[PDB]
Amino acid sequence: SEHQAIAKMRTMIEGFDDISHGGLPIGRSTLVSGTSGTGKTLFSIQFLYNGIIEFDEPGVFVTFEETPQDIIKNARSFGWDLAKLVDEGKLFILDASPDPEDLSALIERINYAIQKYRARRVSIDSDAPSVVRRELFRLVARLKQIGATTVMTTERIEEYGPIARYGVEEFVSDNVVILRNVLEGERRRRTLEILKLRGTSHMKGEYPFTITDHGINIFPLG
Amino acid sequence: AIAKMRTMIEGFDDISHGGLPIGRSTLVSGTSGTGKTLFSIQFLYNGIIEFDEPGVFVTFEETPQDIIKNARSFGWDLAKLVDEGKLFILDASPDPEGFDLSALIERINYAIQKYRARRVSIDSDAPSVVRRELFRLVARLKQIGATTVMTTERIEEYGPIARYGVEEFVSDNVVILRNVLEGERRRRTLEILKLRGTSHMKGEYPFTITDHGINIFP
Amino acid sequence: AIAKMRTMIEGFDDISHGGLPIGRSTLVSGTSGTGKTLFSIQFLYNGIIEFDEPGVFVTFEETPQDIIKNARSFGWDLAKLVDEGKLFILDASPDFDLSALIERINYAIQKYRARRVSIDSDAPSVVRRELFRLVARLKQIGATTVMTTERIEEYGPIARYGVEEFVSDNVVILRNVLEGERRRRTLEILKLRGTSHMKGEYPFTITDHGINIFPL
Amino acid sequence: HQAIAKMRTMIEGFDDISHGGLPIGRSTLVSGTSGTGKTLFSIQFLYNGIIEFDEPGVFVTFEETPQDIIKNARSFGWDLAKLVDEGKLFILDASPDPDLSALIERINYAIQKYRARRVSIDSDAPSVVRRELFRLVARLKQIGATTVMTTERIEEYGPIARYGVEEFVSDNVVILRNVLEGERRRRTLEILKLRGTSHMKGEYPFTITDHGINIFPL
Amino acid sequence: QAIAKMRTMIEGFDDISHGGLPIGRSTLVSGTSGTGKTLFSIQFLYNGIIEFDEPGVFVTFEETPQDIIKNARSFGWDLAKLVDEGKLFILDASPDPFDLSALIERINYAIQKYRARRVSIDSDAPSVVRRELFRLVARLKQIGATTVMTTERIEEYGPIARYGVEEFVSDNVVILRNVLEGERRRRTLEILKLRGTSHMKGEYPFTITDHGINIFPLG
Amino acid sequence: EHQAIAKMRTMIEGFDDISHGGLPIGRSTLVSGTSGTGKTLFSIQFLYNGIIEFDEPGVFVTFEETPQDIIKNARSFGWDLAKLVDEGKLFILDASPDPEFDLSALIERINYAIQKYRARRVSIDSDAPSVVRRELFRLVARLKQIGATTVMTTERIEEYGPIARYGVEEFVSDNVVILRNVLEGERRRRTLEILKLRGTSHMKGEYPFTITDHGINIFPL
Ligand SMILES: Nc1ncnc2c1ncn2[C@@H]1O[C@H](COP(=O)(O)OP(=O)(O)OP(O)(O)=S)[C@@H](O)[C@H]1O
Ligand SMILES: Nc1ncnc2c1ncn2[C@@H]1O[C@H](COP(=O)(O)OP(=O)(O)OP(O)(O)=S)[C@@H](O)[C@H]1O
Ligand SMILES: Nc1ncnc2c1ncn2[C@@H]1O[C@H](COP(=O)(O)OP(=O)(O)OP(O)(O)=S)[C@@H](O)[C@H]1O
Ligand SMILES: Nc1ncnc2c1ncn2[C@@H]1O[C@H](COP(=O)(O)OP(=O)(O)OP(O)(O)=S)[C@@H](O)[C@H]1O
Ligand SMILES: Nc1ncnc2c1ncn2[C@@H]1O[C@H](COP(=O)(O)OP(=O)(O)OP(O)(O)=S)[C@@H](O)[C@H]1O
Ligand SMILES: Nc1ncnc2c1ncn2[C@@H]1O[C@H](COP(=O)(O)OP(=O)(O)OP(O)(O)=S)[C@@H](O)[C@H]1O
Ligand SMILES: [Cl-]
Ligand SMILES: [Cl-]
Ligand SMILES: [Cl-]
Ligand SMILES: [Cl-]
Ligand SMILES: [Cl-]
Ligand SMILES: [Cl-]
Ligand SMILES: [Mg+2]
Ligand SMILES: [Mg+2]
Ligand SMILES: [Mg+2]
Ligand SMILES: [Mg+2]
Ligand SMILES: [Mg+2]
Ligand SMILES: [Mg+2]
């Protein structure tokens, strides 16, 4: 797949690089939306982990809720030692999680981390729609200027309803991935869809995946 | 990887691949009469009986006397467990005559140390406020090291996980109890929707409530 | 294991495995004309006639006179029970208001030595708060209470404000379901805290003798 | 066993469905979507009282003018103008020019003036609508009027009326439907509720023809 | 002395309505986008002029007269000629790229000026909308106009019009639908209600042709 | 004039058949769709074909995507827009947000570009409904005065719900096209529908299409 306009970097997540016809568009952001426990955080961690392990590309993980400590503990579920990557300066977890007890400043923290750690991959996890739209638009634009390739996760509450919470997120993003966890006849089945990738082709519709001891495994069928 | 403690609730430790994640909170959501209080009581009762692990039950609606009375239908002598100092029922109900999260936490905390409890149950208007408040309760409980069941309400069997559409997102673990109409009959089911950082069986599993509490069939 | 009082409403004590738990409140919710008031009235009437248990009926909209006139069609003479001091109808109907209501209810309960209470018919937090306090106080008093509420759909929320079923000990749902062009009445005990009951919907009719439920 | 007395509408089929007609001294809510026959039912009620039983009636209108009411009733061969001339029908015009306490006095005055037994009324907090409609029902009750009051609704199988409260404050509720299925319309009438008395249940098909409403109980 | 009807001469419609539109009254014609509302209102005036020499007033609130005229040439109708002959007046109430009373006075003036028998009107609180519409309807009735007034709706099988009140202050209601099923569109017309008179019930299929609306028998 | 409205060919395969000749001249066509339905692609292909096939210059007005991304992404369809910009055949007007709105002023700037580049085709890409309606009405009217033939895209959130976002856009527009991206049985199917063209005829309902290395391809029948 060399005849496409947009250079892509490989997630090395089994099956995803096939669905995306080469990986995530470089220097752009990809929205990854899903209901609770669909694998958003896992996808964003796996993106960073693979970048470090496979290509020695440093990553920055920005967390807004889960603590770094819990992110690290949970990744051990997959045999990933993120503490060691942090110790080696290859992974930086930026803690923006609220005190257990603005955006401008946040963006500067991110930029600082990206420069300090030489980061090539970024993951960001995770009331007026128009305000959300402009703020997200601003975040996306700043990351692009910096040159980062970014996964940003968002929540949604229905498997076949709005893409994210505010009805605007999918429109200001260059790339949109939807993780679903569909309940039918009392069974759950996980799927991944690439809804859009601006300027390039991709496989369409839903593709099954599982979450196992090895992380996400996606199965393309086309 | 995260360790789990056995609930000894029949069938549940299979569905959860070992029980509830230790040192974390598990959200248990369901419409009215789905078995939420029962699940949270059975969690502490089995902790005491099977493992000599004391428990703290935090009630916001039902009086301790009613919690005790309602458990007799299952042959659980909760009055005896309270008399022995193995179960503490913390009453946080608003007295019909005459909210601060930080006070509750300290009371829970001292109860935990006083009774040397390993297991806690908590039973049970801006979504953004709810989200932040729940996030703080979960964090503070985690800081104490308590393994906690916390129940919440929902109003549809196949709609939102909880009431404000945010509860499942700040919870580490989520269990849904349903009570579904099948023709004119009801069918109860239990689902483990998610457990962060660990594995579990997927989808719904039928259960019944009997004289011995919750009985699940994987 | 918990003591129940018999409603003597045909079929209902079978569905509730012996009647309504004594000293607790039971929510009875339904759309319009589902039989809520009838259930409430029958609960008190049977208590008086069969068990000499006095009752207090609390009405918020229907006048005492219409309550009495409507019951008359079931052959139930409520005016006579009121005359004998076995029934008190408390008129709360229009031209903490709650605390004033509670005190009035308490007084009637003490005065008439009532064992049974029926209460016939905005922000969720406020509703939940007020209702919880009403229920808690009746419990302290030791009343066994039927509390009716409205709902607007047969298979939607239990009651109007989405909280009523969560603060009640017991929940009964009266439905009047349209199937094709025919109506079918059903009763369901959704929940009885601390005890067993039959599950799901059971058909009933309303006749000259009141509610008649068939649980088999 | 003392029955609720009823007065016959002589609307064909309806006195079978209602087991004798409308409850005397009370108000019956007649609700439906646009063009379901609400006004027709309310007029046929008054017209039949006058012609069959020599019971005069008051028609209270809030939007259609008297002249249009009269004009439209000509469709069915009824001469309302003549009945107004004879003092047997009074159309009370409460329609706006291109409050409730005042209206009630107006209606009471008209009832007393014309020996009227039958009244038809044709036709934003839900809480205030509820309390206001309640008062209207109550004062009509004291006068001893037997009243048809129409309301609008916007869905064939949605709320009984517009504000989700009107059915709960009415003693009696009739629903007129105009159901669209597979490009064809079907008129049905349902008596949902009559407090204190019996009635047939569910929907009964009807047509509107040159003779007004014809209901088919079989 | 039941209410009489004026023929629309719209193929199929006068059968459905058992004679046409009730004279001296207003008929609501509601529909989703591109359902044929303007076409119906224009064809009503056009046929009145061509068949009965009854002059018409068309009141436009968005579309310019120029575009109304231009679009009607799709059907082989020369509205510019009819305006020039004084048979039709297109009253421009469209805004430059609200007082209902003033509008009503302009419509009355036009009806008197052109001796019009036929009028088409194309096209925040419901209580306000209800009151204003009722006023407009009442005033057109006192004038003696037979009126078609179009309204928008956003669902094919949802409310009649946008505010949930328009169908209740209208004497007459026609619904145009453009139903999408299995990737194909089907146009239908329904007479929902005609106060004080009879009409056929349910949906009737129609097409928009080079010569305007054609309505066919059920099915 | 005395003729029914004339149309300009889009040369988008299959579309000029569906529209019986192309887009109505001197008017605006709304093109609405959920995310990634091909709205920007449709609006670019309209300008691109105008330039290449008829030497009709074009103005593209972008409200969020930067000109440089518009140009970069169009390379996916084999089009060199930078070359067209260099030759003065295409002008991309950047109305996108400074990362850290007066439609009347914007309209005048669109007019400058239209007059400067002698453009015949315009594409515009892409919360009180009364306010939306009035502003959209004024934009449509001013474009019609200028005489431009315009594609304007809008967003929608459901495949079979509202045409656009505010329930008014499809009513003030002369022409409406809906792009859908329907998910059934885990597969997506793209369709195009011409819902309405005031004053002229068109085929009805949905027609399937794909996006290829040569742009939009609407299947026959
Ligand atoms: N070793 C494992 N084997 C199988 N499944 C696992 C394993 N570890 C974790 N999981 C699953 O992965 C899910 C967690 O995925 P996450 O990426 O944390 O979800 P999420 O979409 O970020 O959800 P939130 O943030 O809690 S709403 C758990 O709910 C389990 O189903
Ligand atoms: N060479 C290609 N072959 C096949 N599909 C392609 C190709 N290039 C792009 N696409 C598709 O075109 C889509 C982008 O189309 P656009 O016109 O940008 O959609 P859009 O409706 O404008 O979406 P927005 O503005 O991001 S909401 C991508 O999501 C791909 O699916
Ligand atoms: N001995 C028993 N046998 C069978 N079912 C029982 C028995 N005891 C209780 N139950 C059932 O258990 C239900 C009570 O379960 P709970 O755990 O109190 O429900 P809950 O979900 O907490 O409901 P709330 O708090 O009132 S909304 C009752 O409604 C009965 O159906
Ligand atoms: N003698 C009777 N025989 C048969 N059915 C009767 C008789 N009396 C009343 N009914 C029925 O009982 C219904 C009234 O039941 P209620 O208990 O008053 O209803 P409800 O749920 O309280 O309704 P509200 O308060 O008006 S919303 C009537 O609508 C009839 O269908
Ligand atoms: N002679 C007739 N033959 C058959 N149907 C008729 C005849 N006269 C009137 N109708 C029908 O009766 C309907 C009018 O009934 P109404 O009682 O005015 O309805 P409505 O429910 O009061 O509607 P509103 O007030 O306009 S919302 C018309 O729409 C016709 O369908
Ligand atoms: N010659 C023609 N042959 C066939 N159909 C035509 C012809 N001319 C126009 N049409 C159709 O008529 C429709 C326009 O009808 P209108 O009366 O303008 O609809 P409308 O309901 O008023 O839409 P608005 O006002 O834009 S929401 C177009 O969308 C075409 O489908
Ligand atoms: Cl899985
Ligand atoms: Cl059970
Ligand atoms: Cl019955
Ligand atoms: Cl009919
Ligand atoms: Cl057609
Ligand atoms: Cl495609
Ligand atoms: Mg996560
Ligand atoms: Mg409980
Ligand atoms: Mg009642
Ligand atoms: Mg009427
Ligand atoms: Mg139009
Ligand atoms: Mg775009």
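Here chain D follows Swiss-Prot for its numbers: 15-112, 122-146, 155-249, in order, are the residues you see.
Method on record in the header is X-ray crystallography, 1.9 Å.
Every residue, even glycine, has its Cβ placed from backbone N, Cα and C.
The ATP 1 binding site annotation in Swiss-Prot covers D:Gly49, D:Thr50, D:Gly51, D:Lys52, D:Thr53, D:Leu54, D:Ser89, D:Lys224, D:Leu225, D:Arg226, D:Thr228, D:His230, D:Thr240, D:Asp241. A C-beta separation below 8 Å, combined with a sequence spacing of at least six in one chain, links D:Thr228 (ATP 1 binding site) to D:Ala17, D:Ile18, D:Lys20, D:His33, D:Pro37.
Counting every protein chain shown, the Cβ of D:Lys52 (mutagenesis position) has 25 other Cβ atoms within 10 Å. Under the heading of mutagenesis, Swiss-Prot lists D:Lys52 to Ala and annotates it as follows: Induces an arrhythmic phenotype, significantly reduced ATP-binding.
Summarising the annotation, Swiss-Prot assigns Mg(2+) 1 binding site to D:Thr53 and lists a large-scale study or a structure entry as the type of evidence. The DSSP secondary structure for D:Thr53 (ATP 1 binding site) is helix. Taking Cβ-Cβ distances under 8 Å and a sequence gap of 6 or more within the same chain, the neighbours of D:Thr53 (ATP 1 binding site) are D:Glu78, D:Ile83, D:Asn86, D:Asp145, D:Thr181.
Counting only same-chain residues at least 6 apart in sequence, those with a Cβ under 8 Å from the Cβ of D:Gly71 (mutagenesis position) are D:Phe59, D:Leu60, D:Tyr61, D:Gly63, D:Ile64, D:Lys102, D:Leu103, D:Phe104, D:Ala139, D:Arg140, D:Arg141, D:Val142, D:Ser143. When secondary structure is read from DSSP and collapsed to three states, D:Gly71 (mutagenesis position) falls in the strand class. Where Swiss-Prot documents D:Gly71 to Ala as a mutagenesis experiment, the accompanying text is: Lowers the amplitude and distords the waveform of the circadian rhythm.
Per Swiss-Prot, the feature active site, proton acceptor in CI (KaiC 1) maps to D:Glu77. DSSP assigns D:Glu77 (active site, proton acceptor in CI (KaiC 1)) to coil, not to a helix or a strand.
Here Swiss-Prot notes a mutagenesis experiment, D:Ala108 to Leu, with the remark: Reduced binding of KaiB, reduced formation of KaiCBA, still phosphorylated. Classification of D:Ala108 (mutagenesis position) by DSSP places it in coil, neither helical nor stranded.
Within the same chain, residues at least six positions away from D:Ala108 (mutagenesis position) with a Cβ under 8 Å of its Cβ are D:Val74, D:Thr75, D:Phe76, D:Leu126, D:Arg129. As a published mutagenesis entry, D:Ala108 to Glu appears in Swiss-Prot alongside the note: No longer binds KaiB, no formation of KaiCBA, still phosphorylated.
One entry in Swiss-Prot concerns the mutagenesis experiment D:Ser146 to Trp. Its note says: Loss of stable oscillation in presence of KaiA and KaiB. Neighbour list (D:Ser146 (mutagenesis position), Cβ cut-off 8 Å, at least 6 residues apart, same chain): D:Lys52, D:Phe76, D:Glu77, D:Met180, D:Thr181, D:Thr182, D:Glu183. D:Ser146 (mutagenesis position) falls within neither a helix nor a strand when secondary structure is assigned with DSSP, and so counts as coil.
Listed in Swiss-Prot is the mutagenesis experiment D:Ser146 to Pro, annotated as follows: CI hydrolysis rate halves, increases period of the circadian rhythm by nearly 50%.
Classification of D:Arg215 (mutagenesis position) by DSSP places it within a strand. Take the CB of D:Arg215 (mutagenesis position) and look out to 10 A: across all protein chains shown you find 12 other CB atoms. The note that Swiss-Prot attaches to the published mutagenesis D:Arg215 to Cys is: In kaiC3; shortens the period of the circadian rhythm to 16 hours and decreases the interaction with KaiA.
Looking at Swiss-Prot, you'll find the mutagenesis D:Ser229 to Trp noted as follows: Increases photoperiod in presence of KaiA and KaiB. Summarising the environment of D:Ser229 (mutagenesis position), the number of other Cβ atoms within 10 Å of its Cβ, over all protein chains shown, is 16.
Among the sequence features in Swiss-Prot, the mutagenesis site D:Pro236 to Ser is noted as follows: In kaiC4; extends the period of the circadian rhythm to 28 hours. According to DSSP, D:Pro236 (mutagenesis position) is assigned to a strand segment. Sequence-distant neighbours of D:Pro236 (mutagenesis position): residues of the same chain at least 6 apart with a C-beta under 8 Å from its C-beta are D:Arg217, D:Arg218, D:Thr219, D:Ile246, D:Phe247.
Looking at Swiss-Prot, you'll find the mutagenesis D:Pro248 to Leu noted as follows: In kaiC6; induces a low amplitude phenotype and decreases the interaction with KaiA. Just so you know, the Cβ of D:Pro248 (mutagenesis position) picks up 14 other Cβ atoms within 10 Å once every protein chain is counted. Annotation note: D:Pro248 (mutagenesis position) sits in a coil segment as assigned by DSSP.
In the deposited model, 9 residues between D:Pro112 and D:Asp122 are missing, and the Cα-Cα distance across the gap is 18 Å.
Around the Cβ of D:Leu225 (ATP 1 binding site), the number of neighbouring Cβ atoms within 10 Å comes to 24. Gap check: 8 residues are unmodelled from D:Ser146 to D:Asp155, and the C-alpha separation across it is 16 Å.
The Cα atom of D:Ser229 (mutagenesis position) lies nearest to that of D:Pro248, taking the recorded positions D:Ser89, D:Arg215, D:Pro248 as the candidates. Proximity to chain C (CB-CB distance below 8 Å) holds for D:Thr228 among the recorded positions D:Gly51, D:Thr53, D:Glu77, D:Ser89, D:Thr228, D:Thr240.
It is 17 Å from the Cα atom of D:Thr240 (ATP 1 binding site) to that of D:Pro248 (mutagenesis position).
The subset of recorded positions D:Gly49, D:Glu77, D:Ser89, D:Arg215, D:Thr228 lying near chain E, with Cβ atoms under 8 Å apart, consists of D:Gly49, D:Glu77, D:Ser89, D:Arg215. Residue pair D:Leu225 (ATP 1 binding site) / D:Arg215 (mutagenesis position) shows a Cα separation of 30 Å. The secondary structure of D:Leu225 (ATP 1 binding site), as reduced to three states from DSSP, is extended strand.
The Cα of D:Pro248 (mutagenesis position) lies closest to that of D:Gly51, out of the recorded positions D:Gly49, D:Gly51, D:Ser89, D:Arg215. The number of other Cβ atoms within 10 Å of the Cβ belonging to D:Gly51 (ATP 1 binding site), over all protein chains shown, comes to 22.
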